[PDB]
Amino acid sequence: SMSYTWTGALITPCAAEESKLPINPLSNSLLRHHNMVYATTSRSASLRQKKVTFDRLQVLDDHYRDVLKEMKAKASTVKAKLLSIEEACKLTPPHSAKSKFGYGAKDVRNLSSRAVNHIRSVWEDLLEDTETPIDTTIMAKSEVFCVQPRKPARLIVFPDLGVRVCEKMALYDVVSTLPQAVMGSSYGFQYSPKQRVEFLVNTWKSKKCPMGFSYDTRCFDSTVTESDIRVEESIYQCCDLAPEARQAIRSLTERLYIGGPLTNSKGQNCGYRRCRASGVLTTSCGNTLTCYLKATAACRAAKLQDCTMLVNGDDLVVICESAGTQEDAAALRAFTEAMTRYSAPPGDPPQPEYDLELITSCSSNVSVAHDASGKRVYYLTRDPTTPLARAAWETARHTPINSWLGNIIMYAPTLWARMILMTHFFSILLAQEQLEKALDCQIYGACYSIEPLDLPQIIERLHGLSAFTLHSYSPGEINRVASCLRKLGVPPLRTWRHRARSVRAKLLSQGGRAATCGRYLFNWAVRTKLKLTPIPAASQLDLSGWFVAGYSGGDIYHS
Ligand SMILES: CC(C)N(c1ccc(Oc2ccccc2C(F)(F)F)cc1C(=O)O)C(=O)[C@H]1CC[C@H](C)CC1
Ligand SMILES: [Mg+2]
């Protein structure tokens, strides 16, 4: 069937939309080519609509059905718990879209009478009505990028705040534990960046002669069929569930997940969806399971040897035993025709790779550098273009989520995150006296509140002390960063080194946690190195909850 059907009504914004980077005194210090940075808006919604609108073709075979059964057998060991209204409300982010039923996110978190009672009524309705298509709002997503040698806006589809809390009640526990139980070491969200690197590096070095590839599915959400969503539910149903959880899942599947009506910001009937909605709680889990199912069966059809895959939502990376240049190419091509028949056609054409560093998955790649003792250490990195573009936008405007804070956490070991992101933001925070002020960021889609001052501990626990001593990066990594800096008009190392030394001196004079930031975060900027020993508060953090599952679009907040 058609992924989408349009009534002709337009995808409208619910307020003025900013497209250009403001000429701000602070952003310009970070990036000078401001005309190269832009924010996607509803003005390009039509372009995206055309790309994501098409009739899906799907042909299922014995491999598909075989993998499906293997997955179900594992789901059969799970027991989900069903969250209480209160627990569910607590998972709602403070900046979550307000309900249209007389209350907002703050009211939800405060367990206000009007939020709870309405939420209760939406839940009773899921138990009683198993058919009526639940209403969804479709909006053009606002995302920042750097122009290329422009991306149309992404389309987000999400139901009312009331339905969102209900999703959590019924499926939060399911989407947090089932993926790992069914996919094992292949589920990527259970890994922190260092651990994802470990898994990739080990899988790679474990092969006699490794061959790997990333697989980009052209517009994955739209390739998701009604069959995929019901199959997905068949997996969730293998869990021991509370009677009401079971019914809620059944109802949500038929009324929300398989598809439903689309309404714009003006309340006008916009169209109908028969594919994956990006803004629901099961998106990440549903995409991971579906992508894992199709790719696993495709590998079997393609005769790829000793396949090892890692999956994160629609993102897929596979590593296997090479059978020779020619054979590998053919087998990969076969894998693709197999994924195509499963309604998962390729966007970027897949290509075999024999150099781990060149393999890009989850927009990142493994690279290597050396610690103070000259020891080789592998870490995760990525092209810094988008991160810096977004850092500049966030420097000019206030935003609910601060991608720069998340990028510093996830990419702490990198040359670019350390030299620029850390130097730039600590300079601003210290100048505005806001080092104590906790800010929100996202990790695997979930929103977290983090105090800039705890970064030292955090970084040590997640990456190890070597994160503060890496040097001698790969020429490939160095060429990519330098290339990025010239393009965006970012000041050279010498300038950052000077700003970093000043930032550090001030941080040290404040003592306490600030001084701790100055010592560890910016030791690279001084010649007279300091001895970096384990930080006491480090081995006392509870970061385990950070890497359990993906939640992008799931409207999740972790206190
Ligand atoms: C070796 C020395 C002195 N060095 C580097 C300085 C620049 C660099 O990258 C470049 C080299 C030449 C031109 C442009 C660049 C780039 F634009 F990429 F930075 C790479 C390295 C490194 O450790 O490999 C360092 O000590 C860095 C260690 C990490 C901090 C945070 C910045 C300084
Ligand atoms: Mg894709």
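By the numbers in Swiss-Prot, the shown part of chain A spans 2420-2568, 2573-2982.
Looks like X-ray crystallography, 2.2 Å, at least that's what the header says.
From the backbone N, Cα and C atoms, a Cβ is placed for every residue, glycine too.
Database features, via Swiss-Prot:
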{"type": "DOMAIN", "residues": "2633-2751", "note": "domain 'RdRp catalytic'"}
{"type": "BINDING", "residues": "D2639, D2737, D2738", "note": "Mg(2+) 2 binding site"}
{"type": "VARIANT", "residues": "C2785 to R", "note": "In strain: Isolate pCV-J4L2S"}
{"type": "VARIANT", "residues": "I2824 to V", "note": "In strain: Isolate pCV-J4L2S"}
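A gap of 4 residues interrupts the model between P2568 and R2573, whose Cα atoms are 9 Å apart. Other residues of the chain with a Cβ within 8 Å of the Cβ centroid of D2639, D2737, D2738, the Mg(2+) 2 site, are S2637, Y2638, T2640, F2643, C2714, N2735, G2736, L2739, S2784.
Each residue contributes its Cα atom, and for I2824 (variant position) and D2737 (Mg(2+) 2 binding site) those atoms are 23 Å apart. The separation of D2639 (Mg(2+) 2 binding site) from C2785 (variant position), Cα to Cα, is 10 Å. The least crowded of the binding-site residues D2639, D2737, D2738, judged by other CB atoms within 10 A of its own CB, is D2639. Within 10 Å of the Cβ of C2785 (variant position) there are 20 other Cβ atoms, across all protein chains. Each residue in the domain 'RdRp catalytic' (2633-2751) gets a DSSP state, and the totals come to 53 helix, 29 strand, 37 coil. Checking the recorded positions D2738, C2785, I2824 against ligand 2, none has a C-beta less than 6 Å from an atom of that molecule. Using a 10 Å radius centred on the Cβ of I2824 (variant position) and all shown protein chains, the other Cβ atoms total 17.
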